[PDB]
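Trainee: The structure that follows is given in the form of C-alpha cells.
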Amino acid sequence: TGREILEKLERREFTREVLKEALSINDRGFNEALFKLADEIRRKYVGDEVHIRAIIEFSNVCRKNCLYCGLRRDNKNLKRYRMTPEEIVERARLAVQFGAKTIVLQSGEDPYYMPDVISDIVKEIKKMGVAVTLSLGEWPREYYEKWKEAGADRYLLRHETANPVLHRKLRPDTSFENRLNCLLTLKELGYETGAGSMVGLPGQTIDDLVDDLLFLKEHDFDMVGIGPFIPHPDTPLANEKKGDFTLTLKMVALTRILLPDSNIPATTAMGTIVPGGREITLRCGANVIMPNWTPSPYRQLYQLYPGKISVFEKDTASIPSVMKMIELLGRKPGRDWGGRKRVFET
Ligand SMILES: C[C@H](CCC(=O)NCCC[N+](C)(C)CCCS(=O)(=O)[O-])[C@H]1CC[C@H]2[C@@H]3[C@H](O)C[C@@H]4C[C@H](O)CC[C@]4(C)[C@H]3C[C@H](O)[C@]12C
Ligand SMILES: C[C@H](CCC(=O)NCCC[N+](C)(C)CCCS(=O)(=O)[O-])[C@H]1CC[C@H]2[C@@H]3[C@H](O)C[C@@H]4C[C@H](O)CC[C@]4(C)[C@H]3C[C@H](O)[C@]12C
Ligand SMILES: Nc1ncnc2c1ncn2[C@@H]1O[C@H](CSC[C@H](N)C(=O)O)[C@@H](O)[C@H]1O
Ligand code: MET
Ligand SMILES: [Cl-]
Ligand SMILES: [Cl-]
C-alpha cells in the first residue's frame, strides 16, 4: 500500500525497499500525496524563497565524449565558441545589476581557461558581492584549490549515475570513481557541493534510481540537480527514449524528503520535456531556479540536449521571467546568496 510507504517516508524510514516501492508505485493518488509531502517538507525546511542562480555558459568546447551530450568532442555539427574573460565578467555584472545573487559559470571541459583564466574571472566577479558557483567538470585537485582561493563558493558536478558500469559506458573518458573523488575533493576544500543525476538514461533501471537516492543521502550534498535524459540527434543516443517527466519529478520529491534542507533546482530540462515543467517541479520539492544568462549569439550553441527553452528569447529576458514565475507561484525571491542553511536533526 501507498499509504504505508507514505507513512514510512513521513517517519524517516529510508530503506532501500521503501524507496524502491515509492518509485515503482504508479497510482495517481500515491504520486500526488508524495508530491504534497515533498512540497510541505520544502516549505517547512527551506521556506518560500526561490533562489535565483544566473548561469553563463561561457564555452561549448569540450575534451570529453559523453555519449548523451550534444557538446561531446566527436560532434562536428556544432559551431564552437569561447567568450572572452571580459565578456564573461561584464555579462556577470549585468546579471548582478538585474538582481542575481549567485553567478554560475558553466562550460564544457575546455582546457583553454584552466586554471588561471577562471581564477581571474572568479576574482573579478567576487568583487561584485555575490556568490560564485563553478560547473566546469573534472579537473585536478590543484585547479579546484586555486579556484577556491580565488573566491569560488560552490561547485556543481552531477554524479550522473551511481551505477559504475553504466557510468563508464556513458562517460568513456572517465569513471564513477573519479567523479566521486572529485566530489569528495570539492567537499574537503570547503565548497558547497552539488551532485545529482539524469533519469531515464538508456540501460538505467529503477534499482539504479534507488542507488542514486541512497548515494545522495550518504554524502549529504548541499545541492542536487536532477533532470530527465533528453536524446540529442548528434550523439550516439539519438534514437533512445526520453526520460519520463513524472518519474523524474518523483526523484526530485524523494530527494527533498531525504535531504530536507538541501538546495534543489527546478531544472531547465524539466521545462523542456513538459511545458511548465519547472513550475511543477518548484511545487514538488525544488527551491532554486537557474535562468539562462548566456548572451546571443552563443546561447543557441550550448545545447546539451535539443529543444532547450531558453534559446529564442532576448538575452535579458530570463531573470525577469523567473521573477514573474516566483510571484505567480506565490513564492518569494531569495534575499541573500541562498547558501545551504542546515537544520541539524536526529
Ligand atoms: C490545479 C489542479 C486542479 C485542481 C482542480 O481544479 N480541482 C477541482 C476544483 C478544485 N477547486 C478547489 C479549485 C474548486 C472546487 C470546487 S469545484 O466546484 O470546482 O469542484 C490541481 C490538481 C492536482 C494538483 C497537484 C497535485 O496535488 C500534486 C502536487 C501537490 C503539491 O503540493 C503542489 C503541486 C501539485 C503538482 C498539485 C498542483 C495543483 O494544485 C494540481 C495540479
Ligand atoms: C540594470 C538597470 C539599470 C540600473 C542598475 O544598474 N541598477 C542596478 C541594481 C542593482 N540591484 C539589483 C542589486 C539593486 C537591488 C535594489 S532592491 O531595492 O531591489 O534591493 C535596471 C533598471 C530597471 C531595473 C529593473 C526594474 O527595477 C524591474 C525589475 C525589478 C526586479 O527587482 C529586478 C528585475 C527588474 C527587471 C530590474 C532589472 C534591472 O535592475 C533594471 C533593468
Ligand atoms: N542529453 C542530455 N539530456 C539531459 N541532460 C543532459 C544531457 N546532457 C547533459 N545533461 C545534463 O546536464 C548537466 C549539466 S546542468 C543542465 C541544466 N540544469 C539543464 O537542465 O539544462 C550534466 O551534468 C548532465 O546531467
Ligand atoms: C555542460 S555539462 C555540465 C558541466 C560539466 N561539463 C560537467 O559535465 O559536469
Ligand atoms: Cl548555486
Ligand atoms: Cl542543476
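To match Swiss-Prot, the residue numbers of chain A are left as they are there, and the shown ones run 2-347.
Just so you know, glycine gets a Cβ as well, placed from its N, Cα and C.
Features from Swiss-Prot:
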type: BINDING; residues: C63, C67, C70; note: [4Fe-4S] cluster binding site
type: DOMAIN; residues: 49-268; note: domain 'Radical SAM core'
type: MUTAGEN; residues: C63 to A; note: Eliminates binding of one iron-sulfur cluster; when associated with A-67 and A-70
type: MUTAGEN; residues: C67 to A; note: Eliminates binding of one iron-sulfur cluster; when associated with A-63 and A-70
type: MUTAGEN; residues: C70 to A; note: Eliminates binding of one iron-sulfur cluster; when associated with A-63 and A-67
Trainee: Near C67 (mutagenesis position), which residues of its chain come within a Cβ-Cβ distance under 8 Å, counting only those 6 or more away in sequence?
Mentor: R73, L171, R172, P173, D174
Trainee: Tally every other Cβ atom lying within 10 Å of the Cβ atom of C70 (mutagenesis position).
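Mentor: I get 21 for this one.
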Trainee: Using C-alpha atoms only, work out the spacing between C63 (mutagenesis position) and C70 (mutagenesis position) and round it to an integer in Å.
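Mentor: Checking the Cα atoms of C63 (mutagenesis position) and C70 (mutagenesis position) gives a distance of 10 Å.
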Trainee: Compute the mean position of the Cβ atoms of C63, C67, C70, which form the recorded [4Fe-4S] cluster site, and then list in sequence order the other residues of that chain whose Cβ is within 8 Å of it.
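Mentor: Checked against the 8 Å cutoff, the neighbours are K65, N66, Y69, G71, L72, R73, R74, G109, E110, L305.
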Trainee: Neighbour count, 10 Å Cβ-Cβ cut-off, for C63 (mutagenesis position): what number do you get?
Mentor: 22
